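Student: What follows is a structure written as structure tokens; I'll ask about it next.
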Amino acid sequence: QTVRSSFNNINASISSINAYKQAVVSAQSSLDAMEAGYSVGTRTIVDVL
Amino acid sequence: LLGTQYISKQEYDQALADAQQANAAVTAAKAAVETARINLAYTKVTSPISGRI
């Protein structure tokens, strides 16, 4: 149960990374939608931050 | 904001609808001034030809 716990933790935690590695690519896209959206003016500086 | 594709392509055209229709409204009001400017060429009654009065 201990060995299969870690082996089924690391198989989760790879997919956990590829979840939250996409969640960066979401949020890095959403940030750059703000920095381009604030440099032209549609979104404000607090919707940036 | 769509060079870097960061808004919808739909919300752009919808604003480009509003851009092009409001510029089509100015043309529908610059003509409406041109309707009422030409009343002020119809006041101050212009002698439509030359010659003797």
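Chain A is numbered as in Swiss-Prot, which gives 347-395 for the residues shown.
Each Cβ is built from the backbone N, Cα and C atoms, and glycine gets one as well.
Just lifted these from Swiss-Prot, have a look:
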- A:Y384 to F: Partial channel opening. Increases sensitivity to vancomycin, by allowing its passive diffusion across the outer membrane; when associated with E-389 (MUTAGEN)
- A:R389 to E: Partial channel opening. Increases sensitivity to vancomycin, by allowing its passive diffusion across the outer membrane; when associated with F-382 (MUTAGEN)
- A:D393 to A: Decreases inhibition by hexaamminecobalt(3+) (MUTAGEN)
Student: Among all the protein chains here, how many other CB atoms are within 10 A of the CB of A:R389 (mutagenesis position)?
Tutor: 16
Student: For the mutagenesis positions listed here, A:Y384, A:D393, which shows the highest count of neighbouring CB atoms within 10 A?
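Tutor: The largest 10 Å Cβ neighbour count belongs to A:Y384.
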Student: State the three-class DSSP label for A:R389 (mutagenesis position), counting H, G and I as helix, E and B as strand, and everything else as coil.
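Tutor: Reduced to three states, the DSSP call for A:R389 (mutagenesis position) is coil.
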Student: Roughly how many Å separate the Cα of A:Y384 (mutagenesis position) from that of A:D393 (mutagenesis position), to the nearest whole number?
Tutor: 9
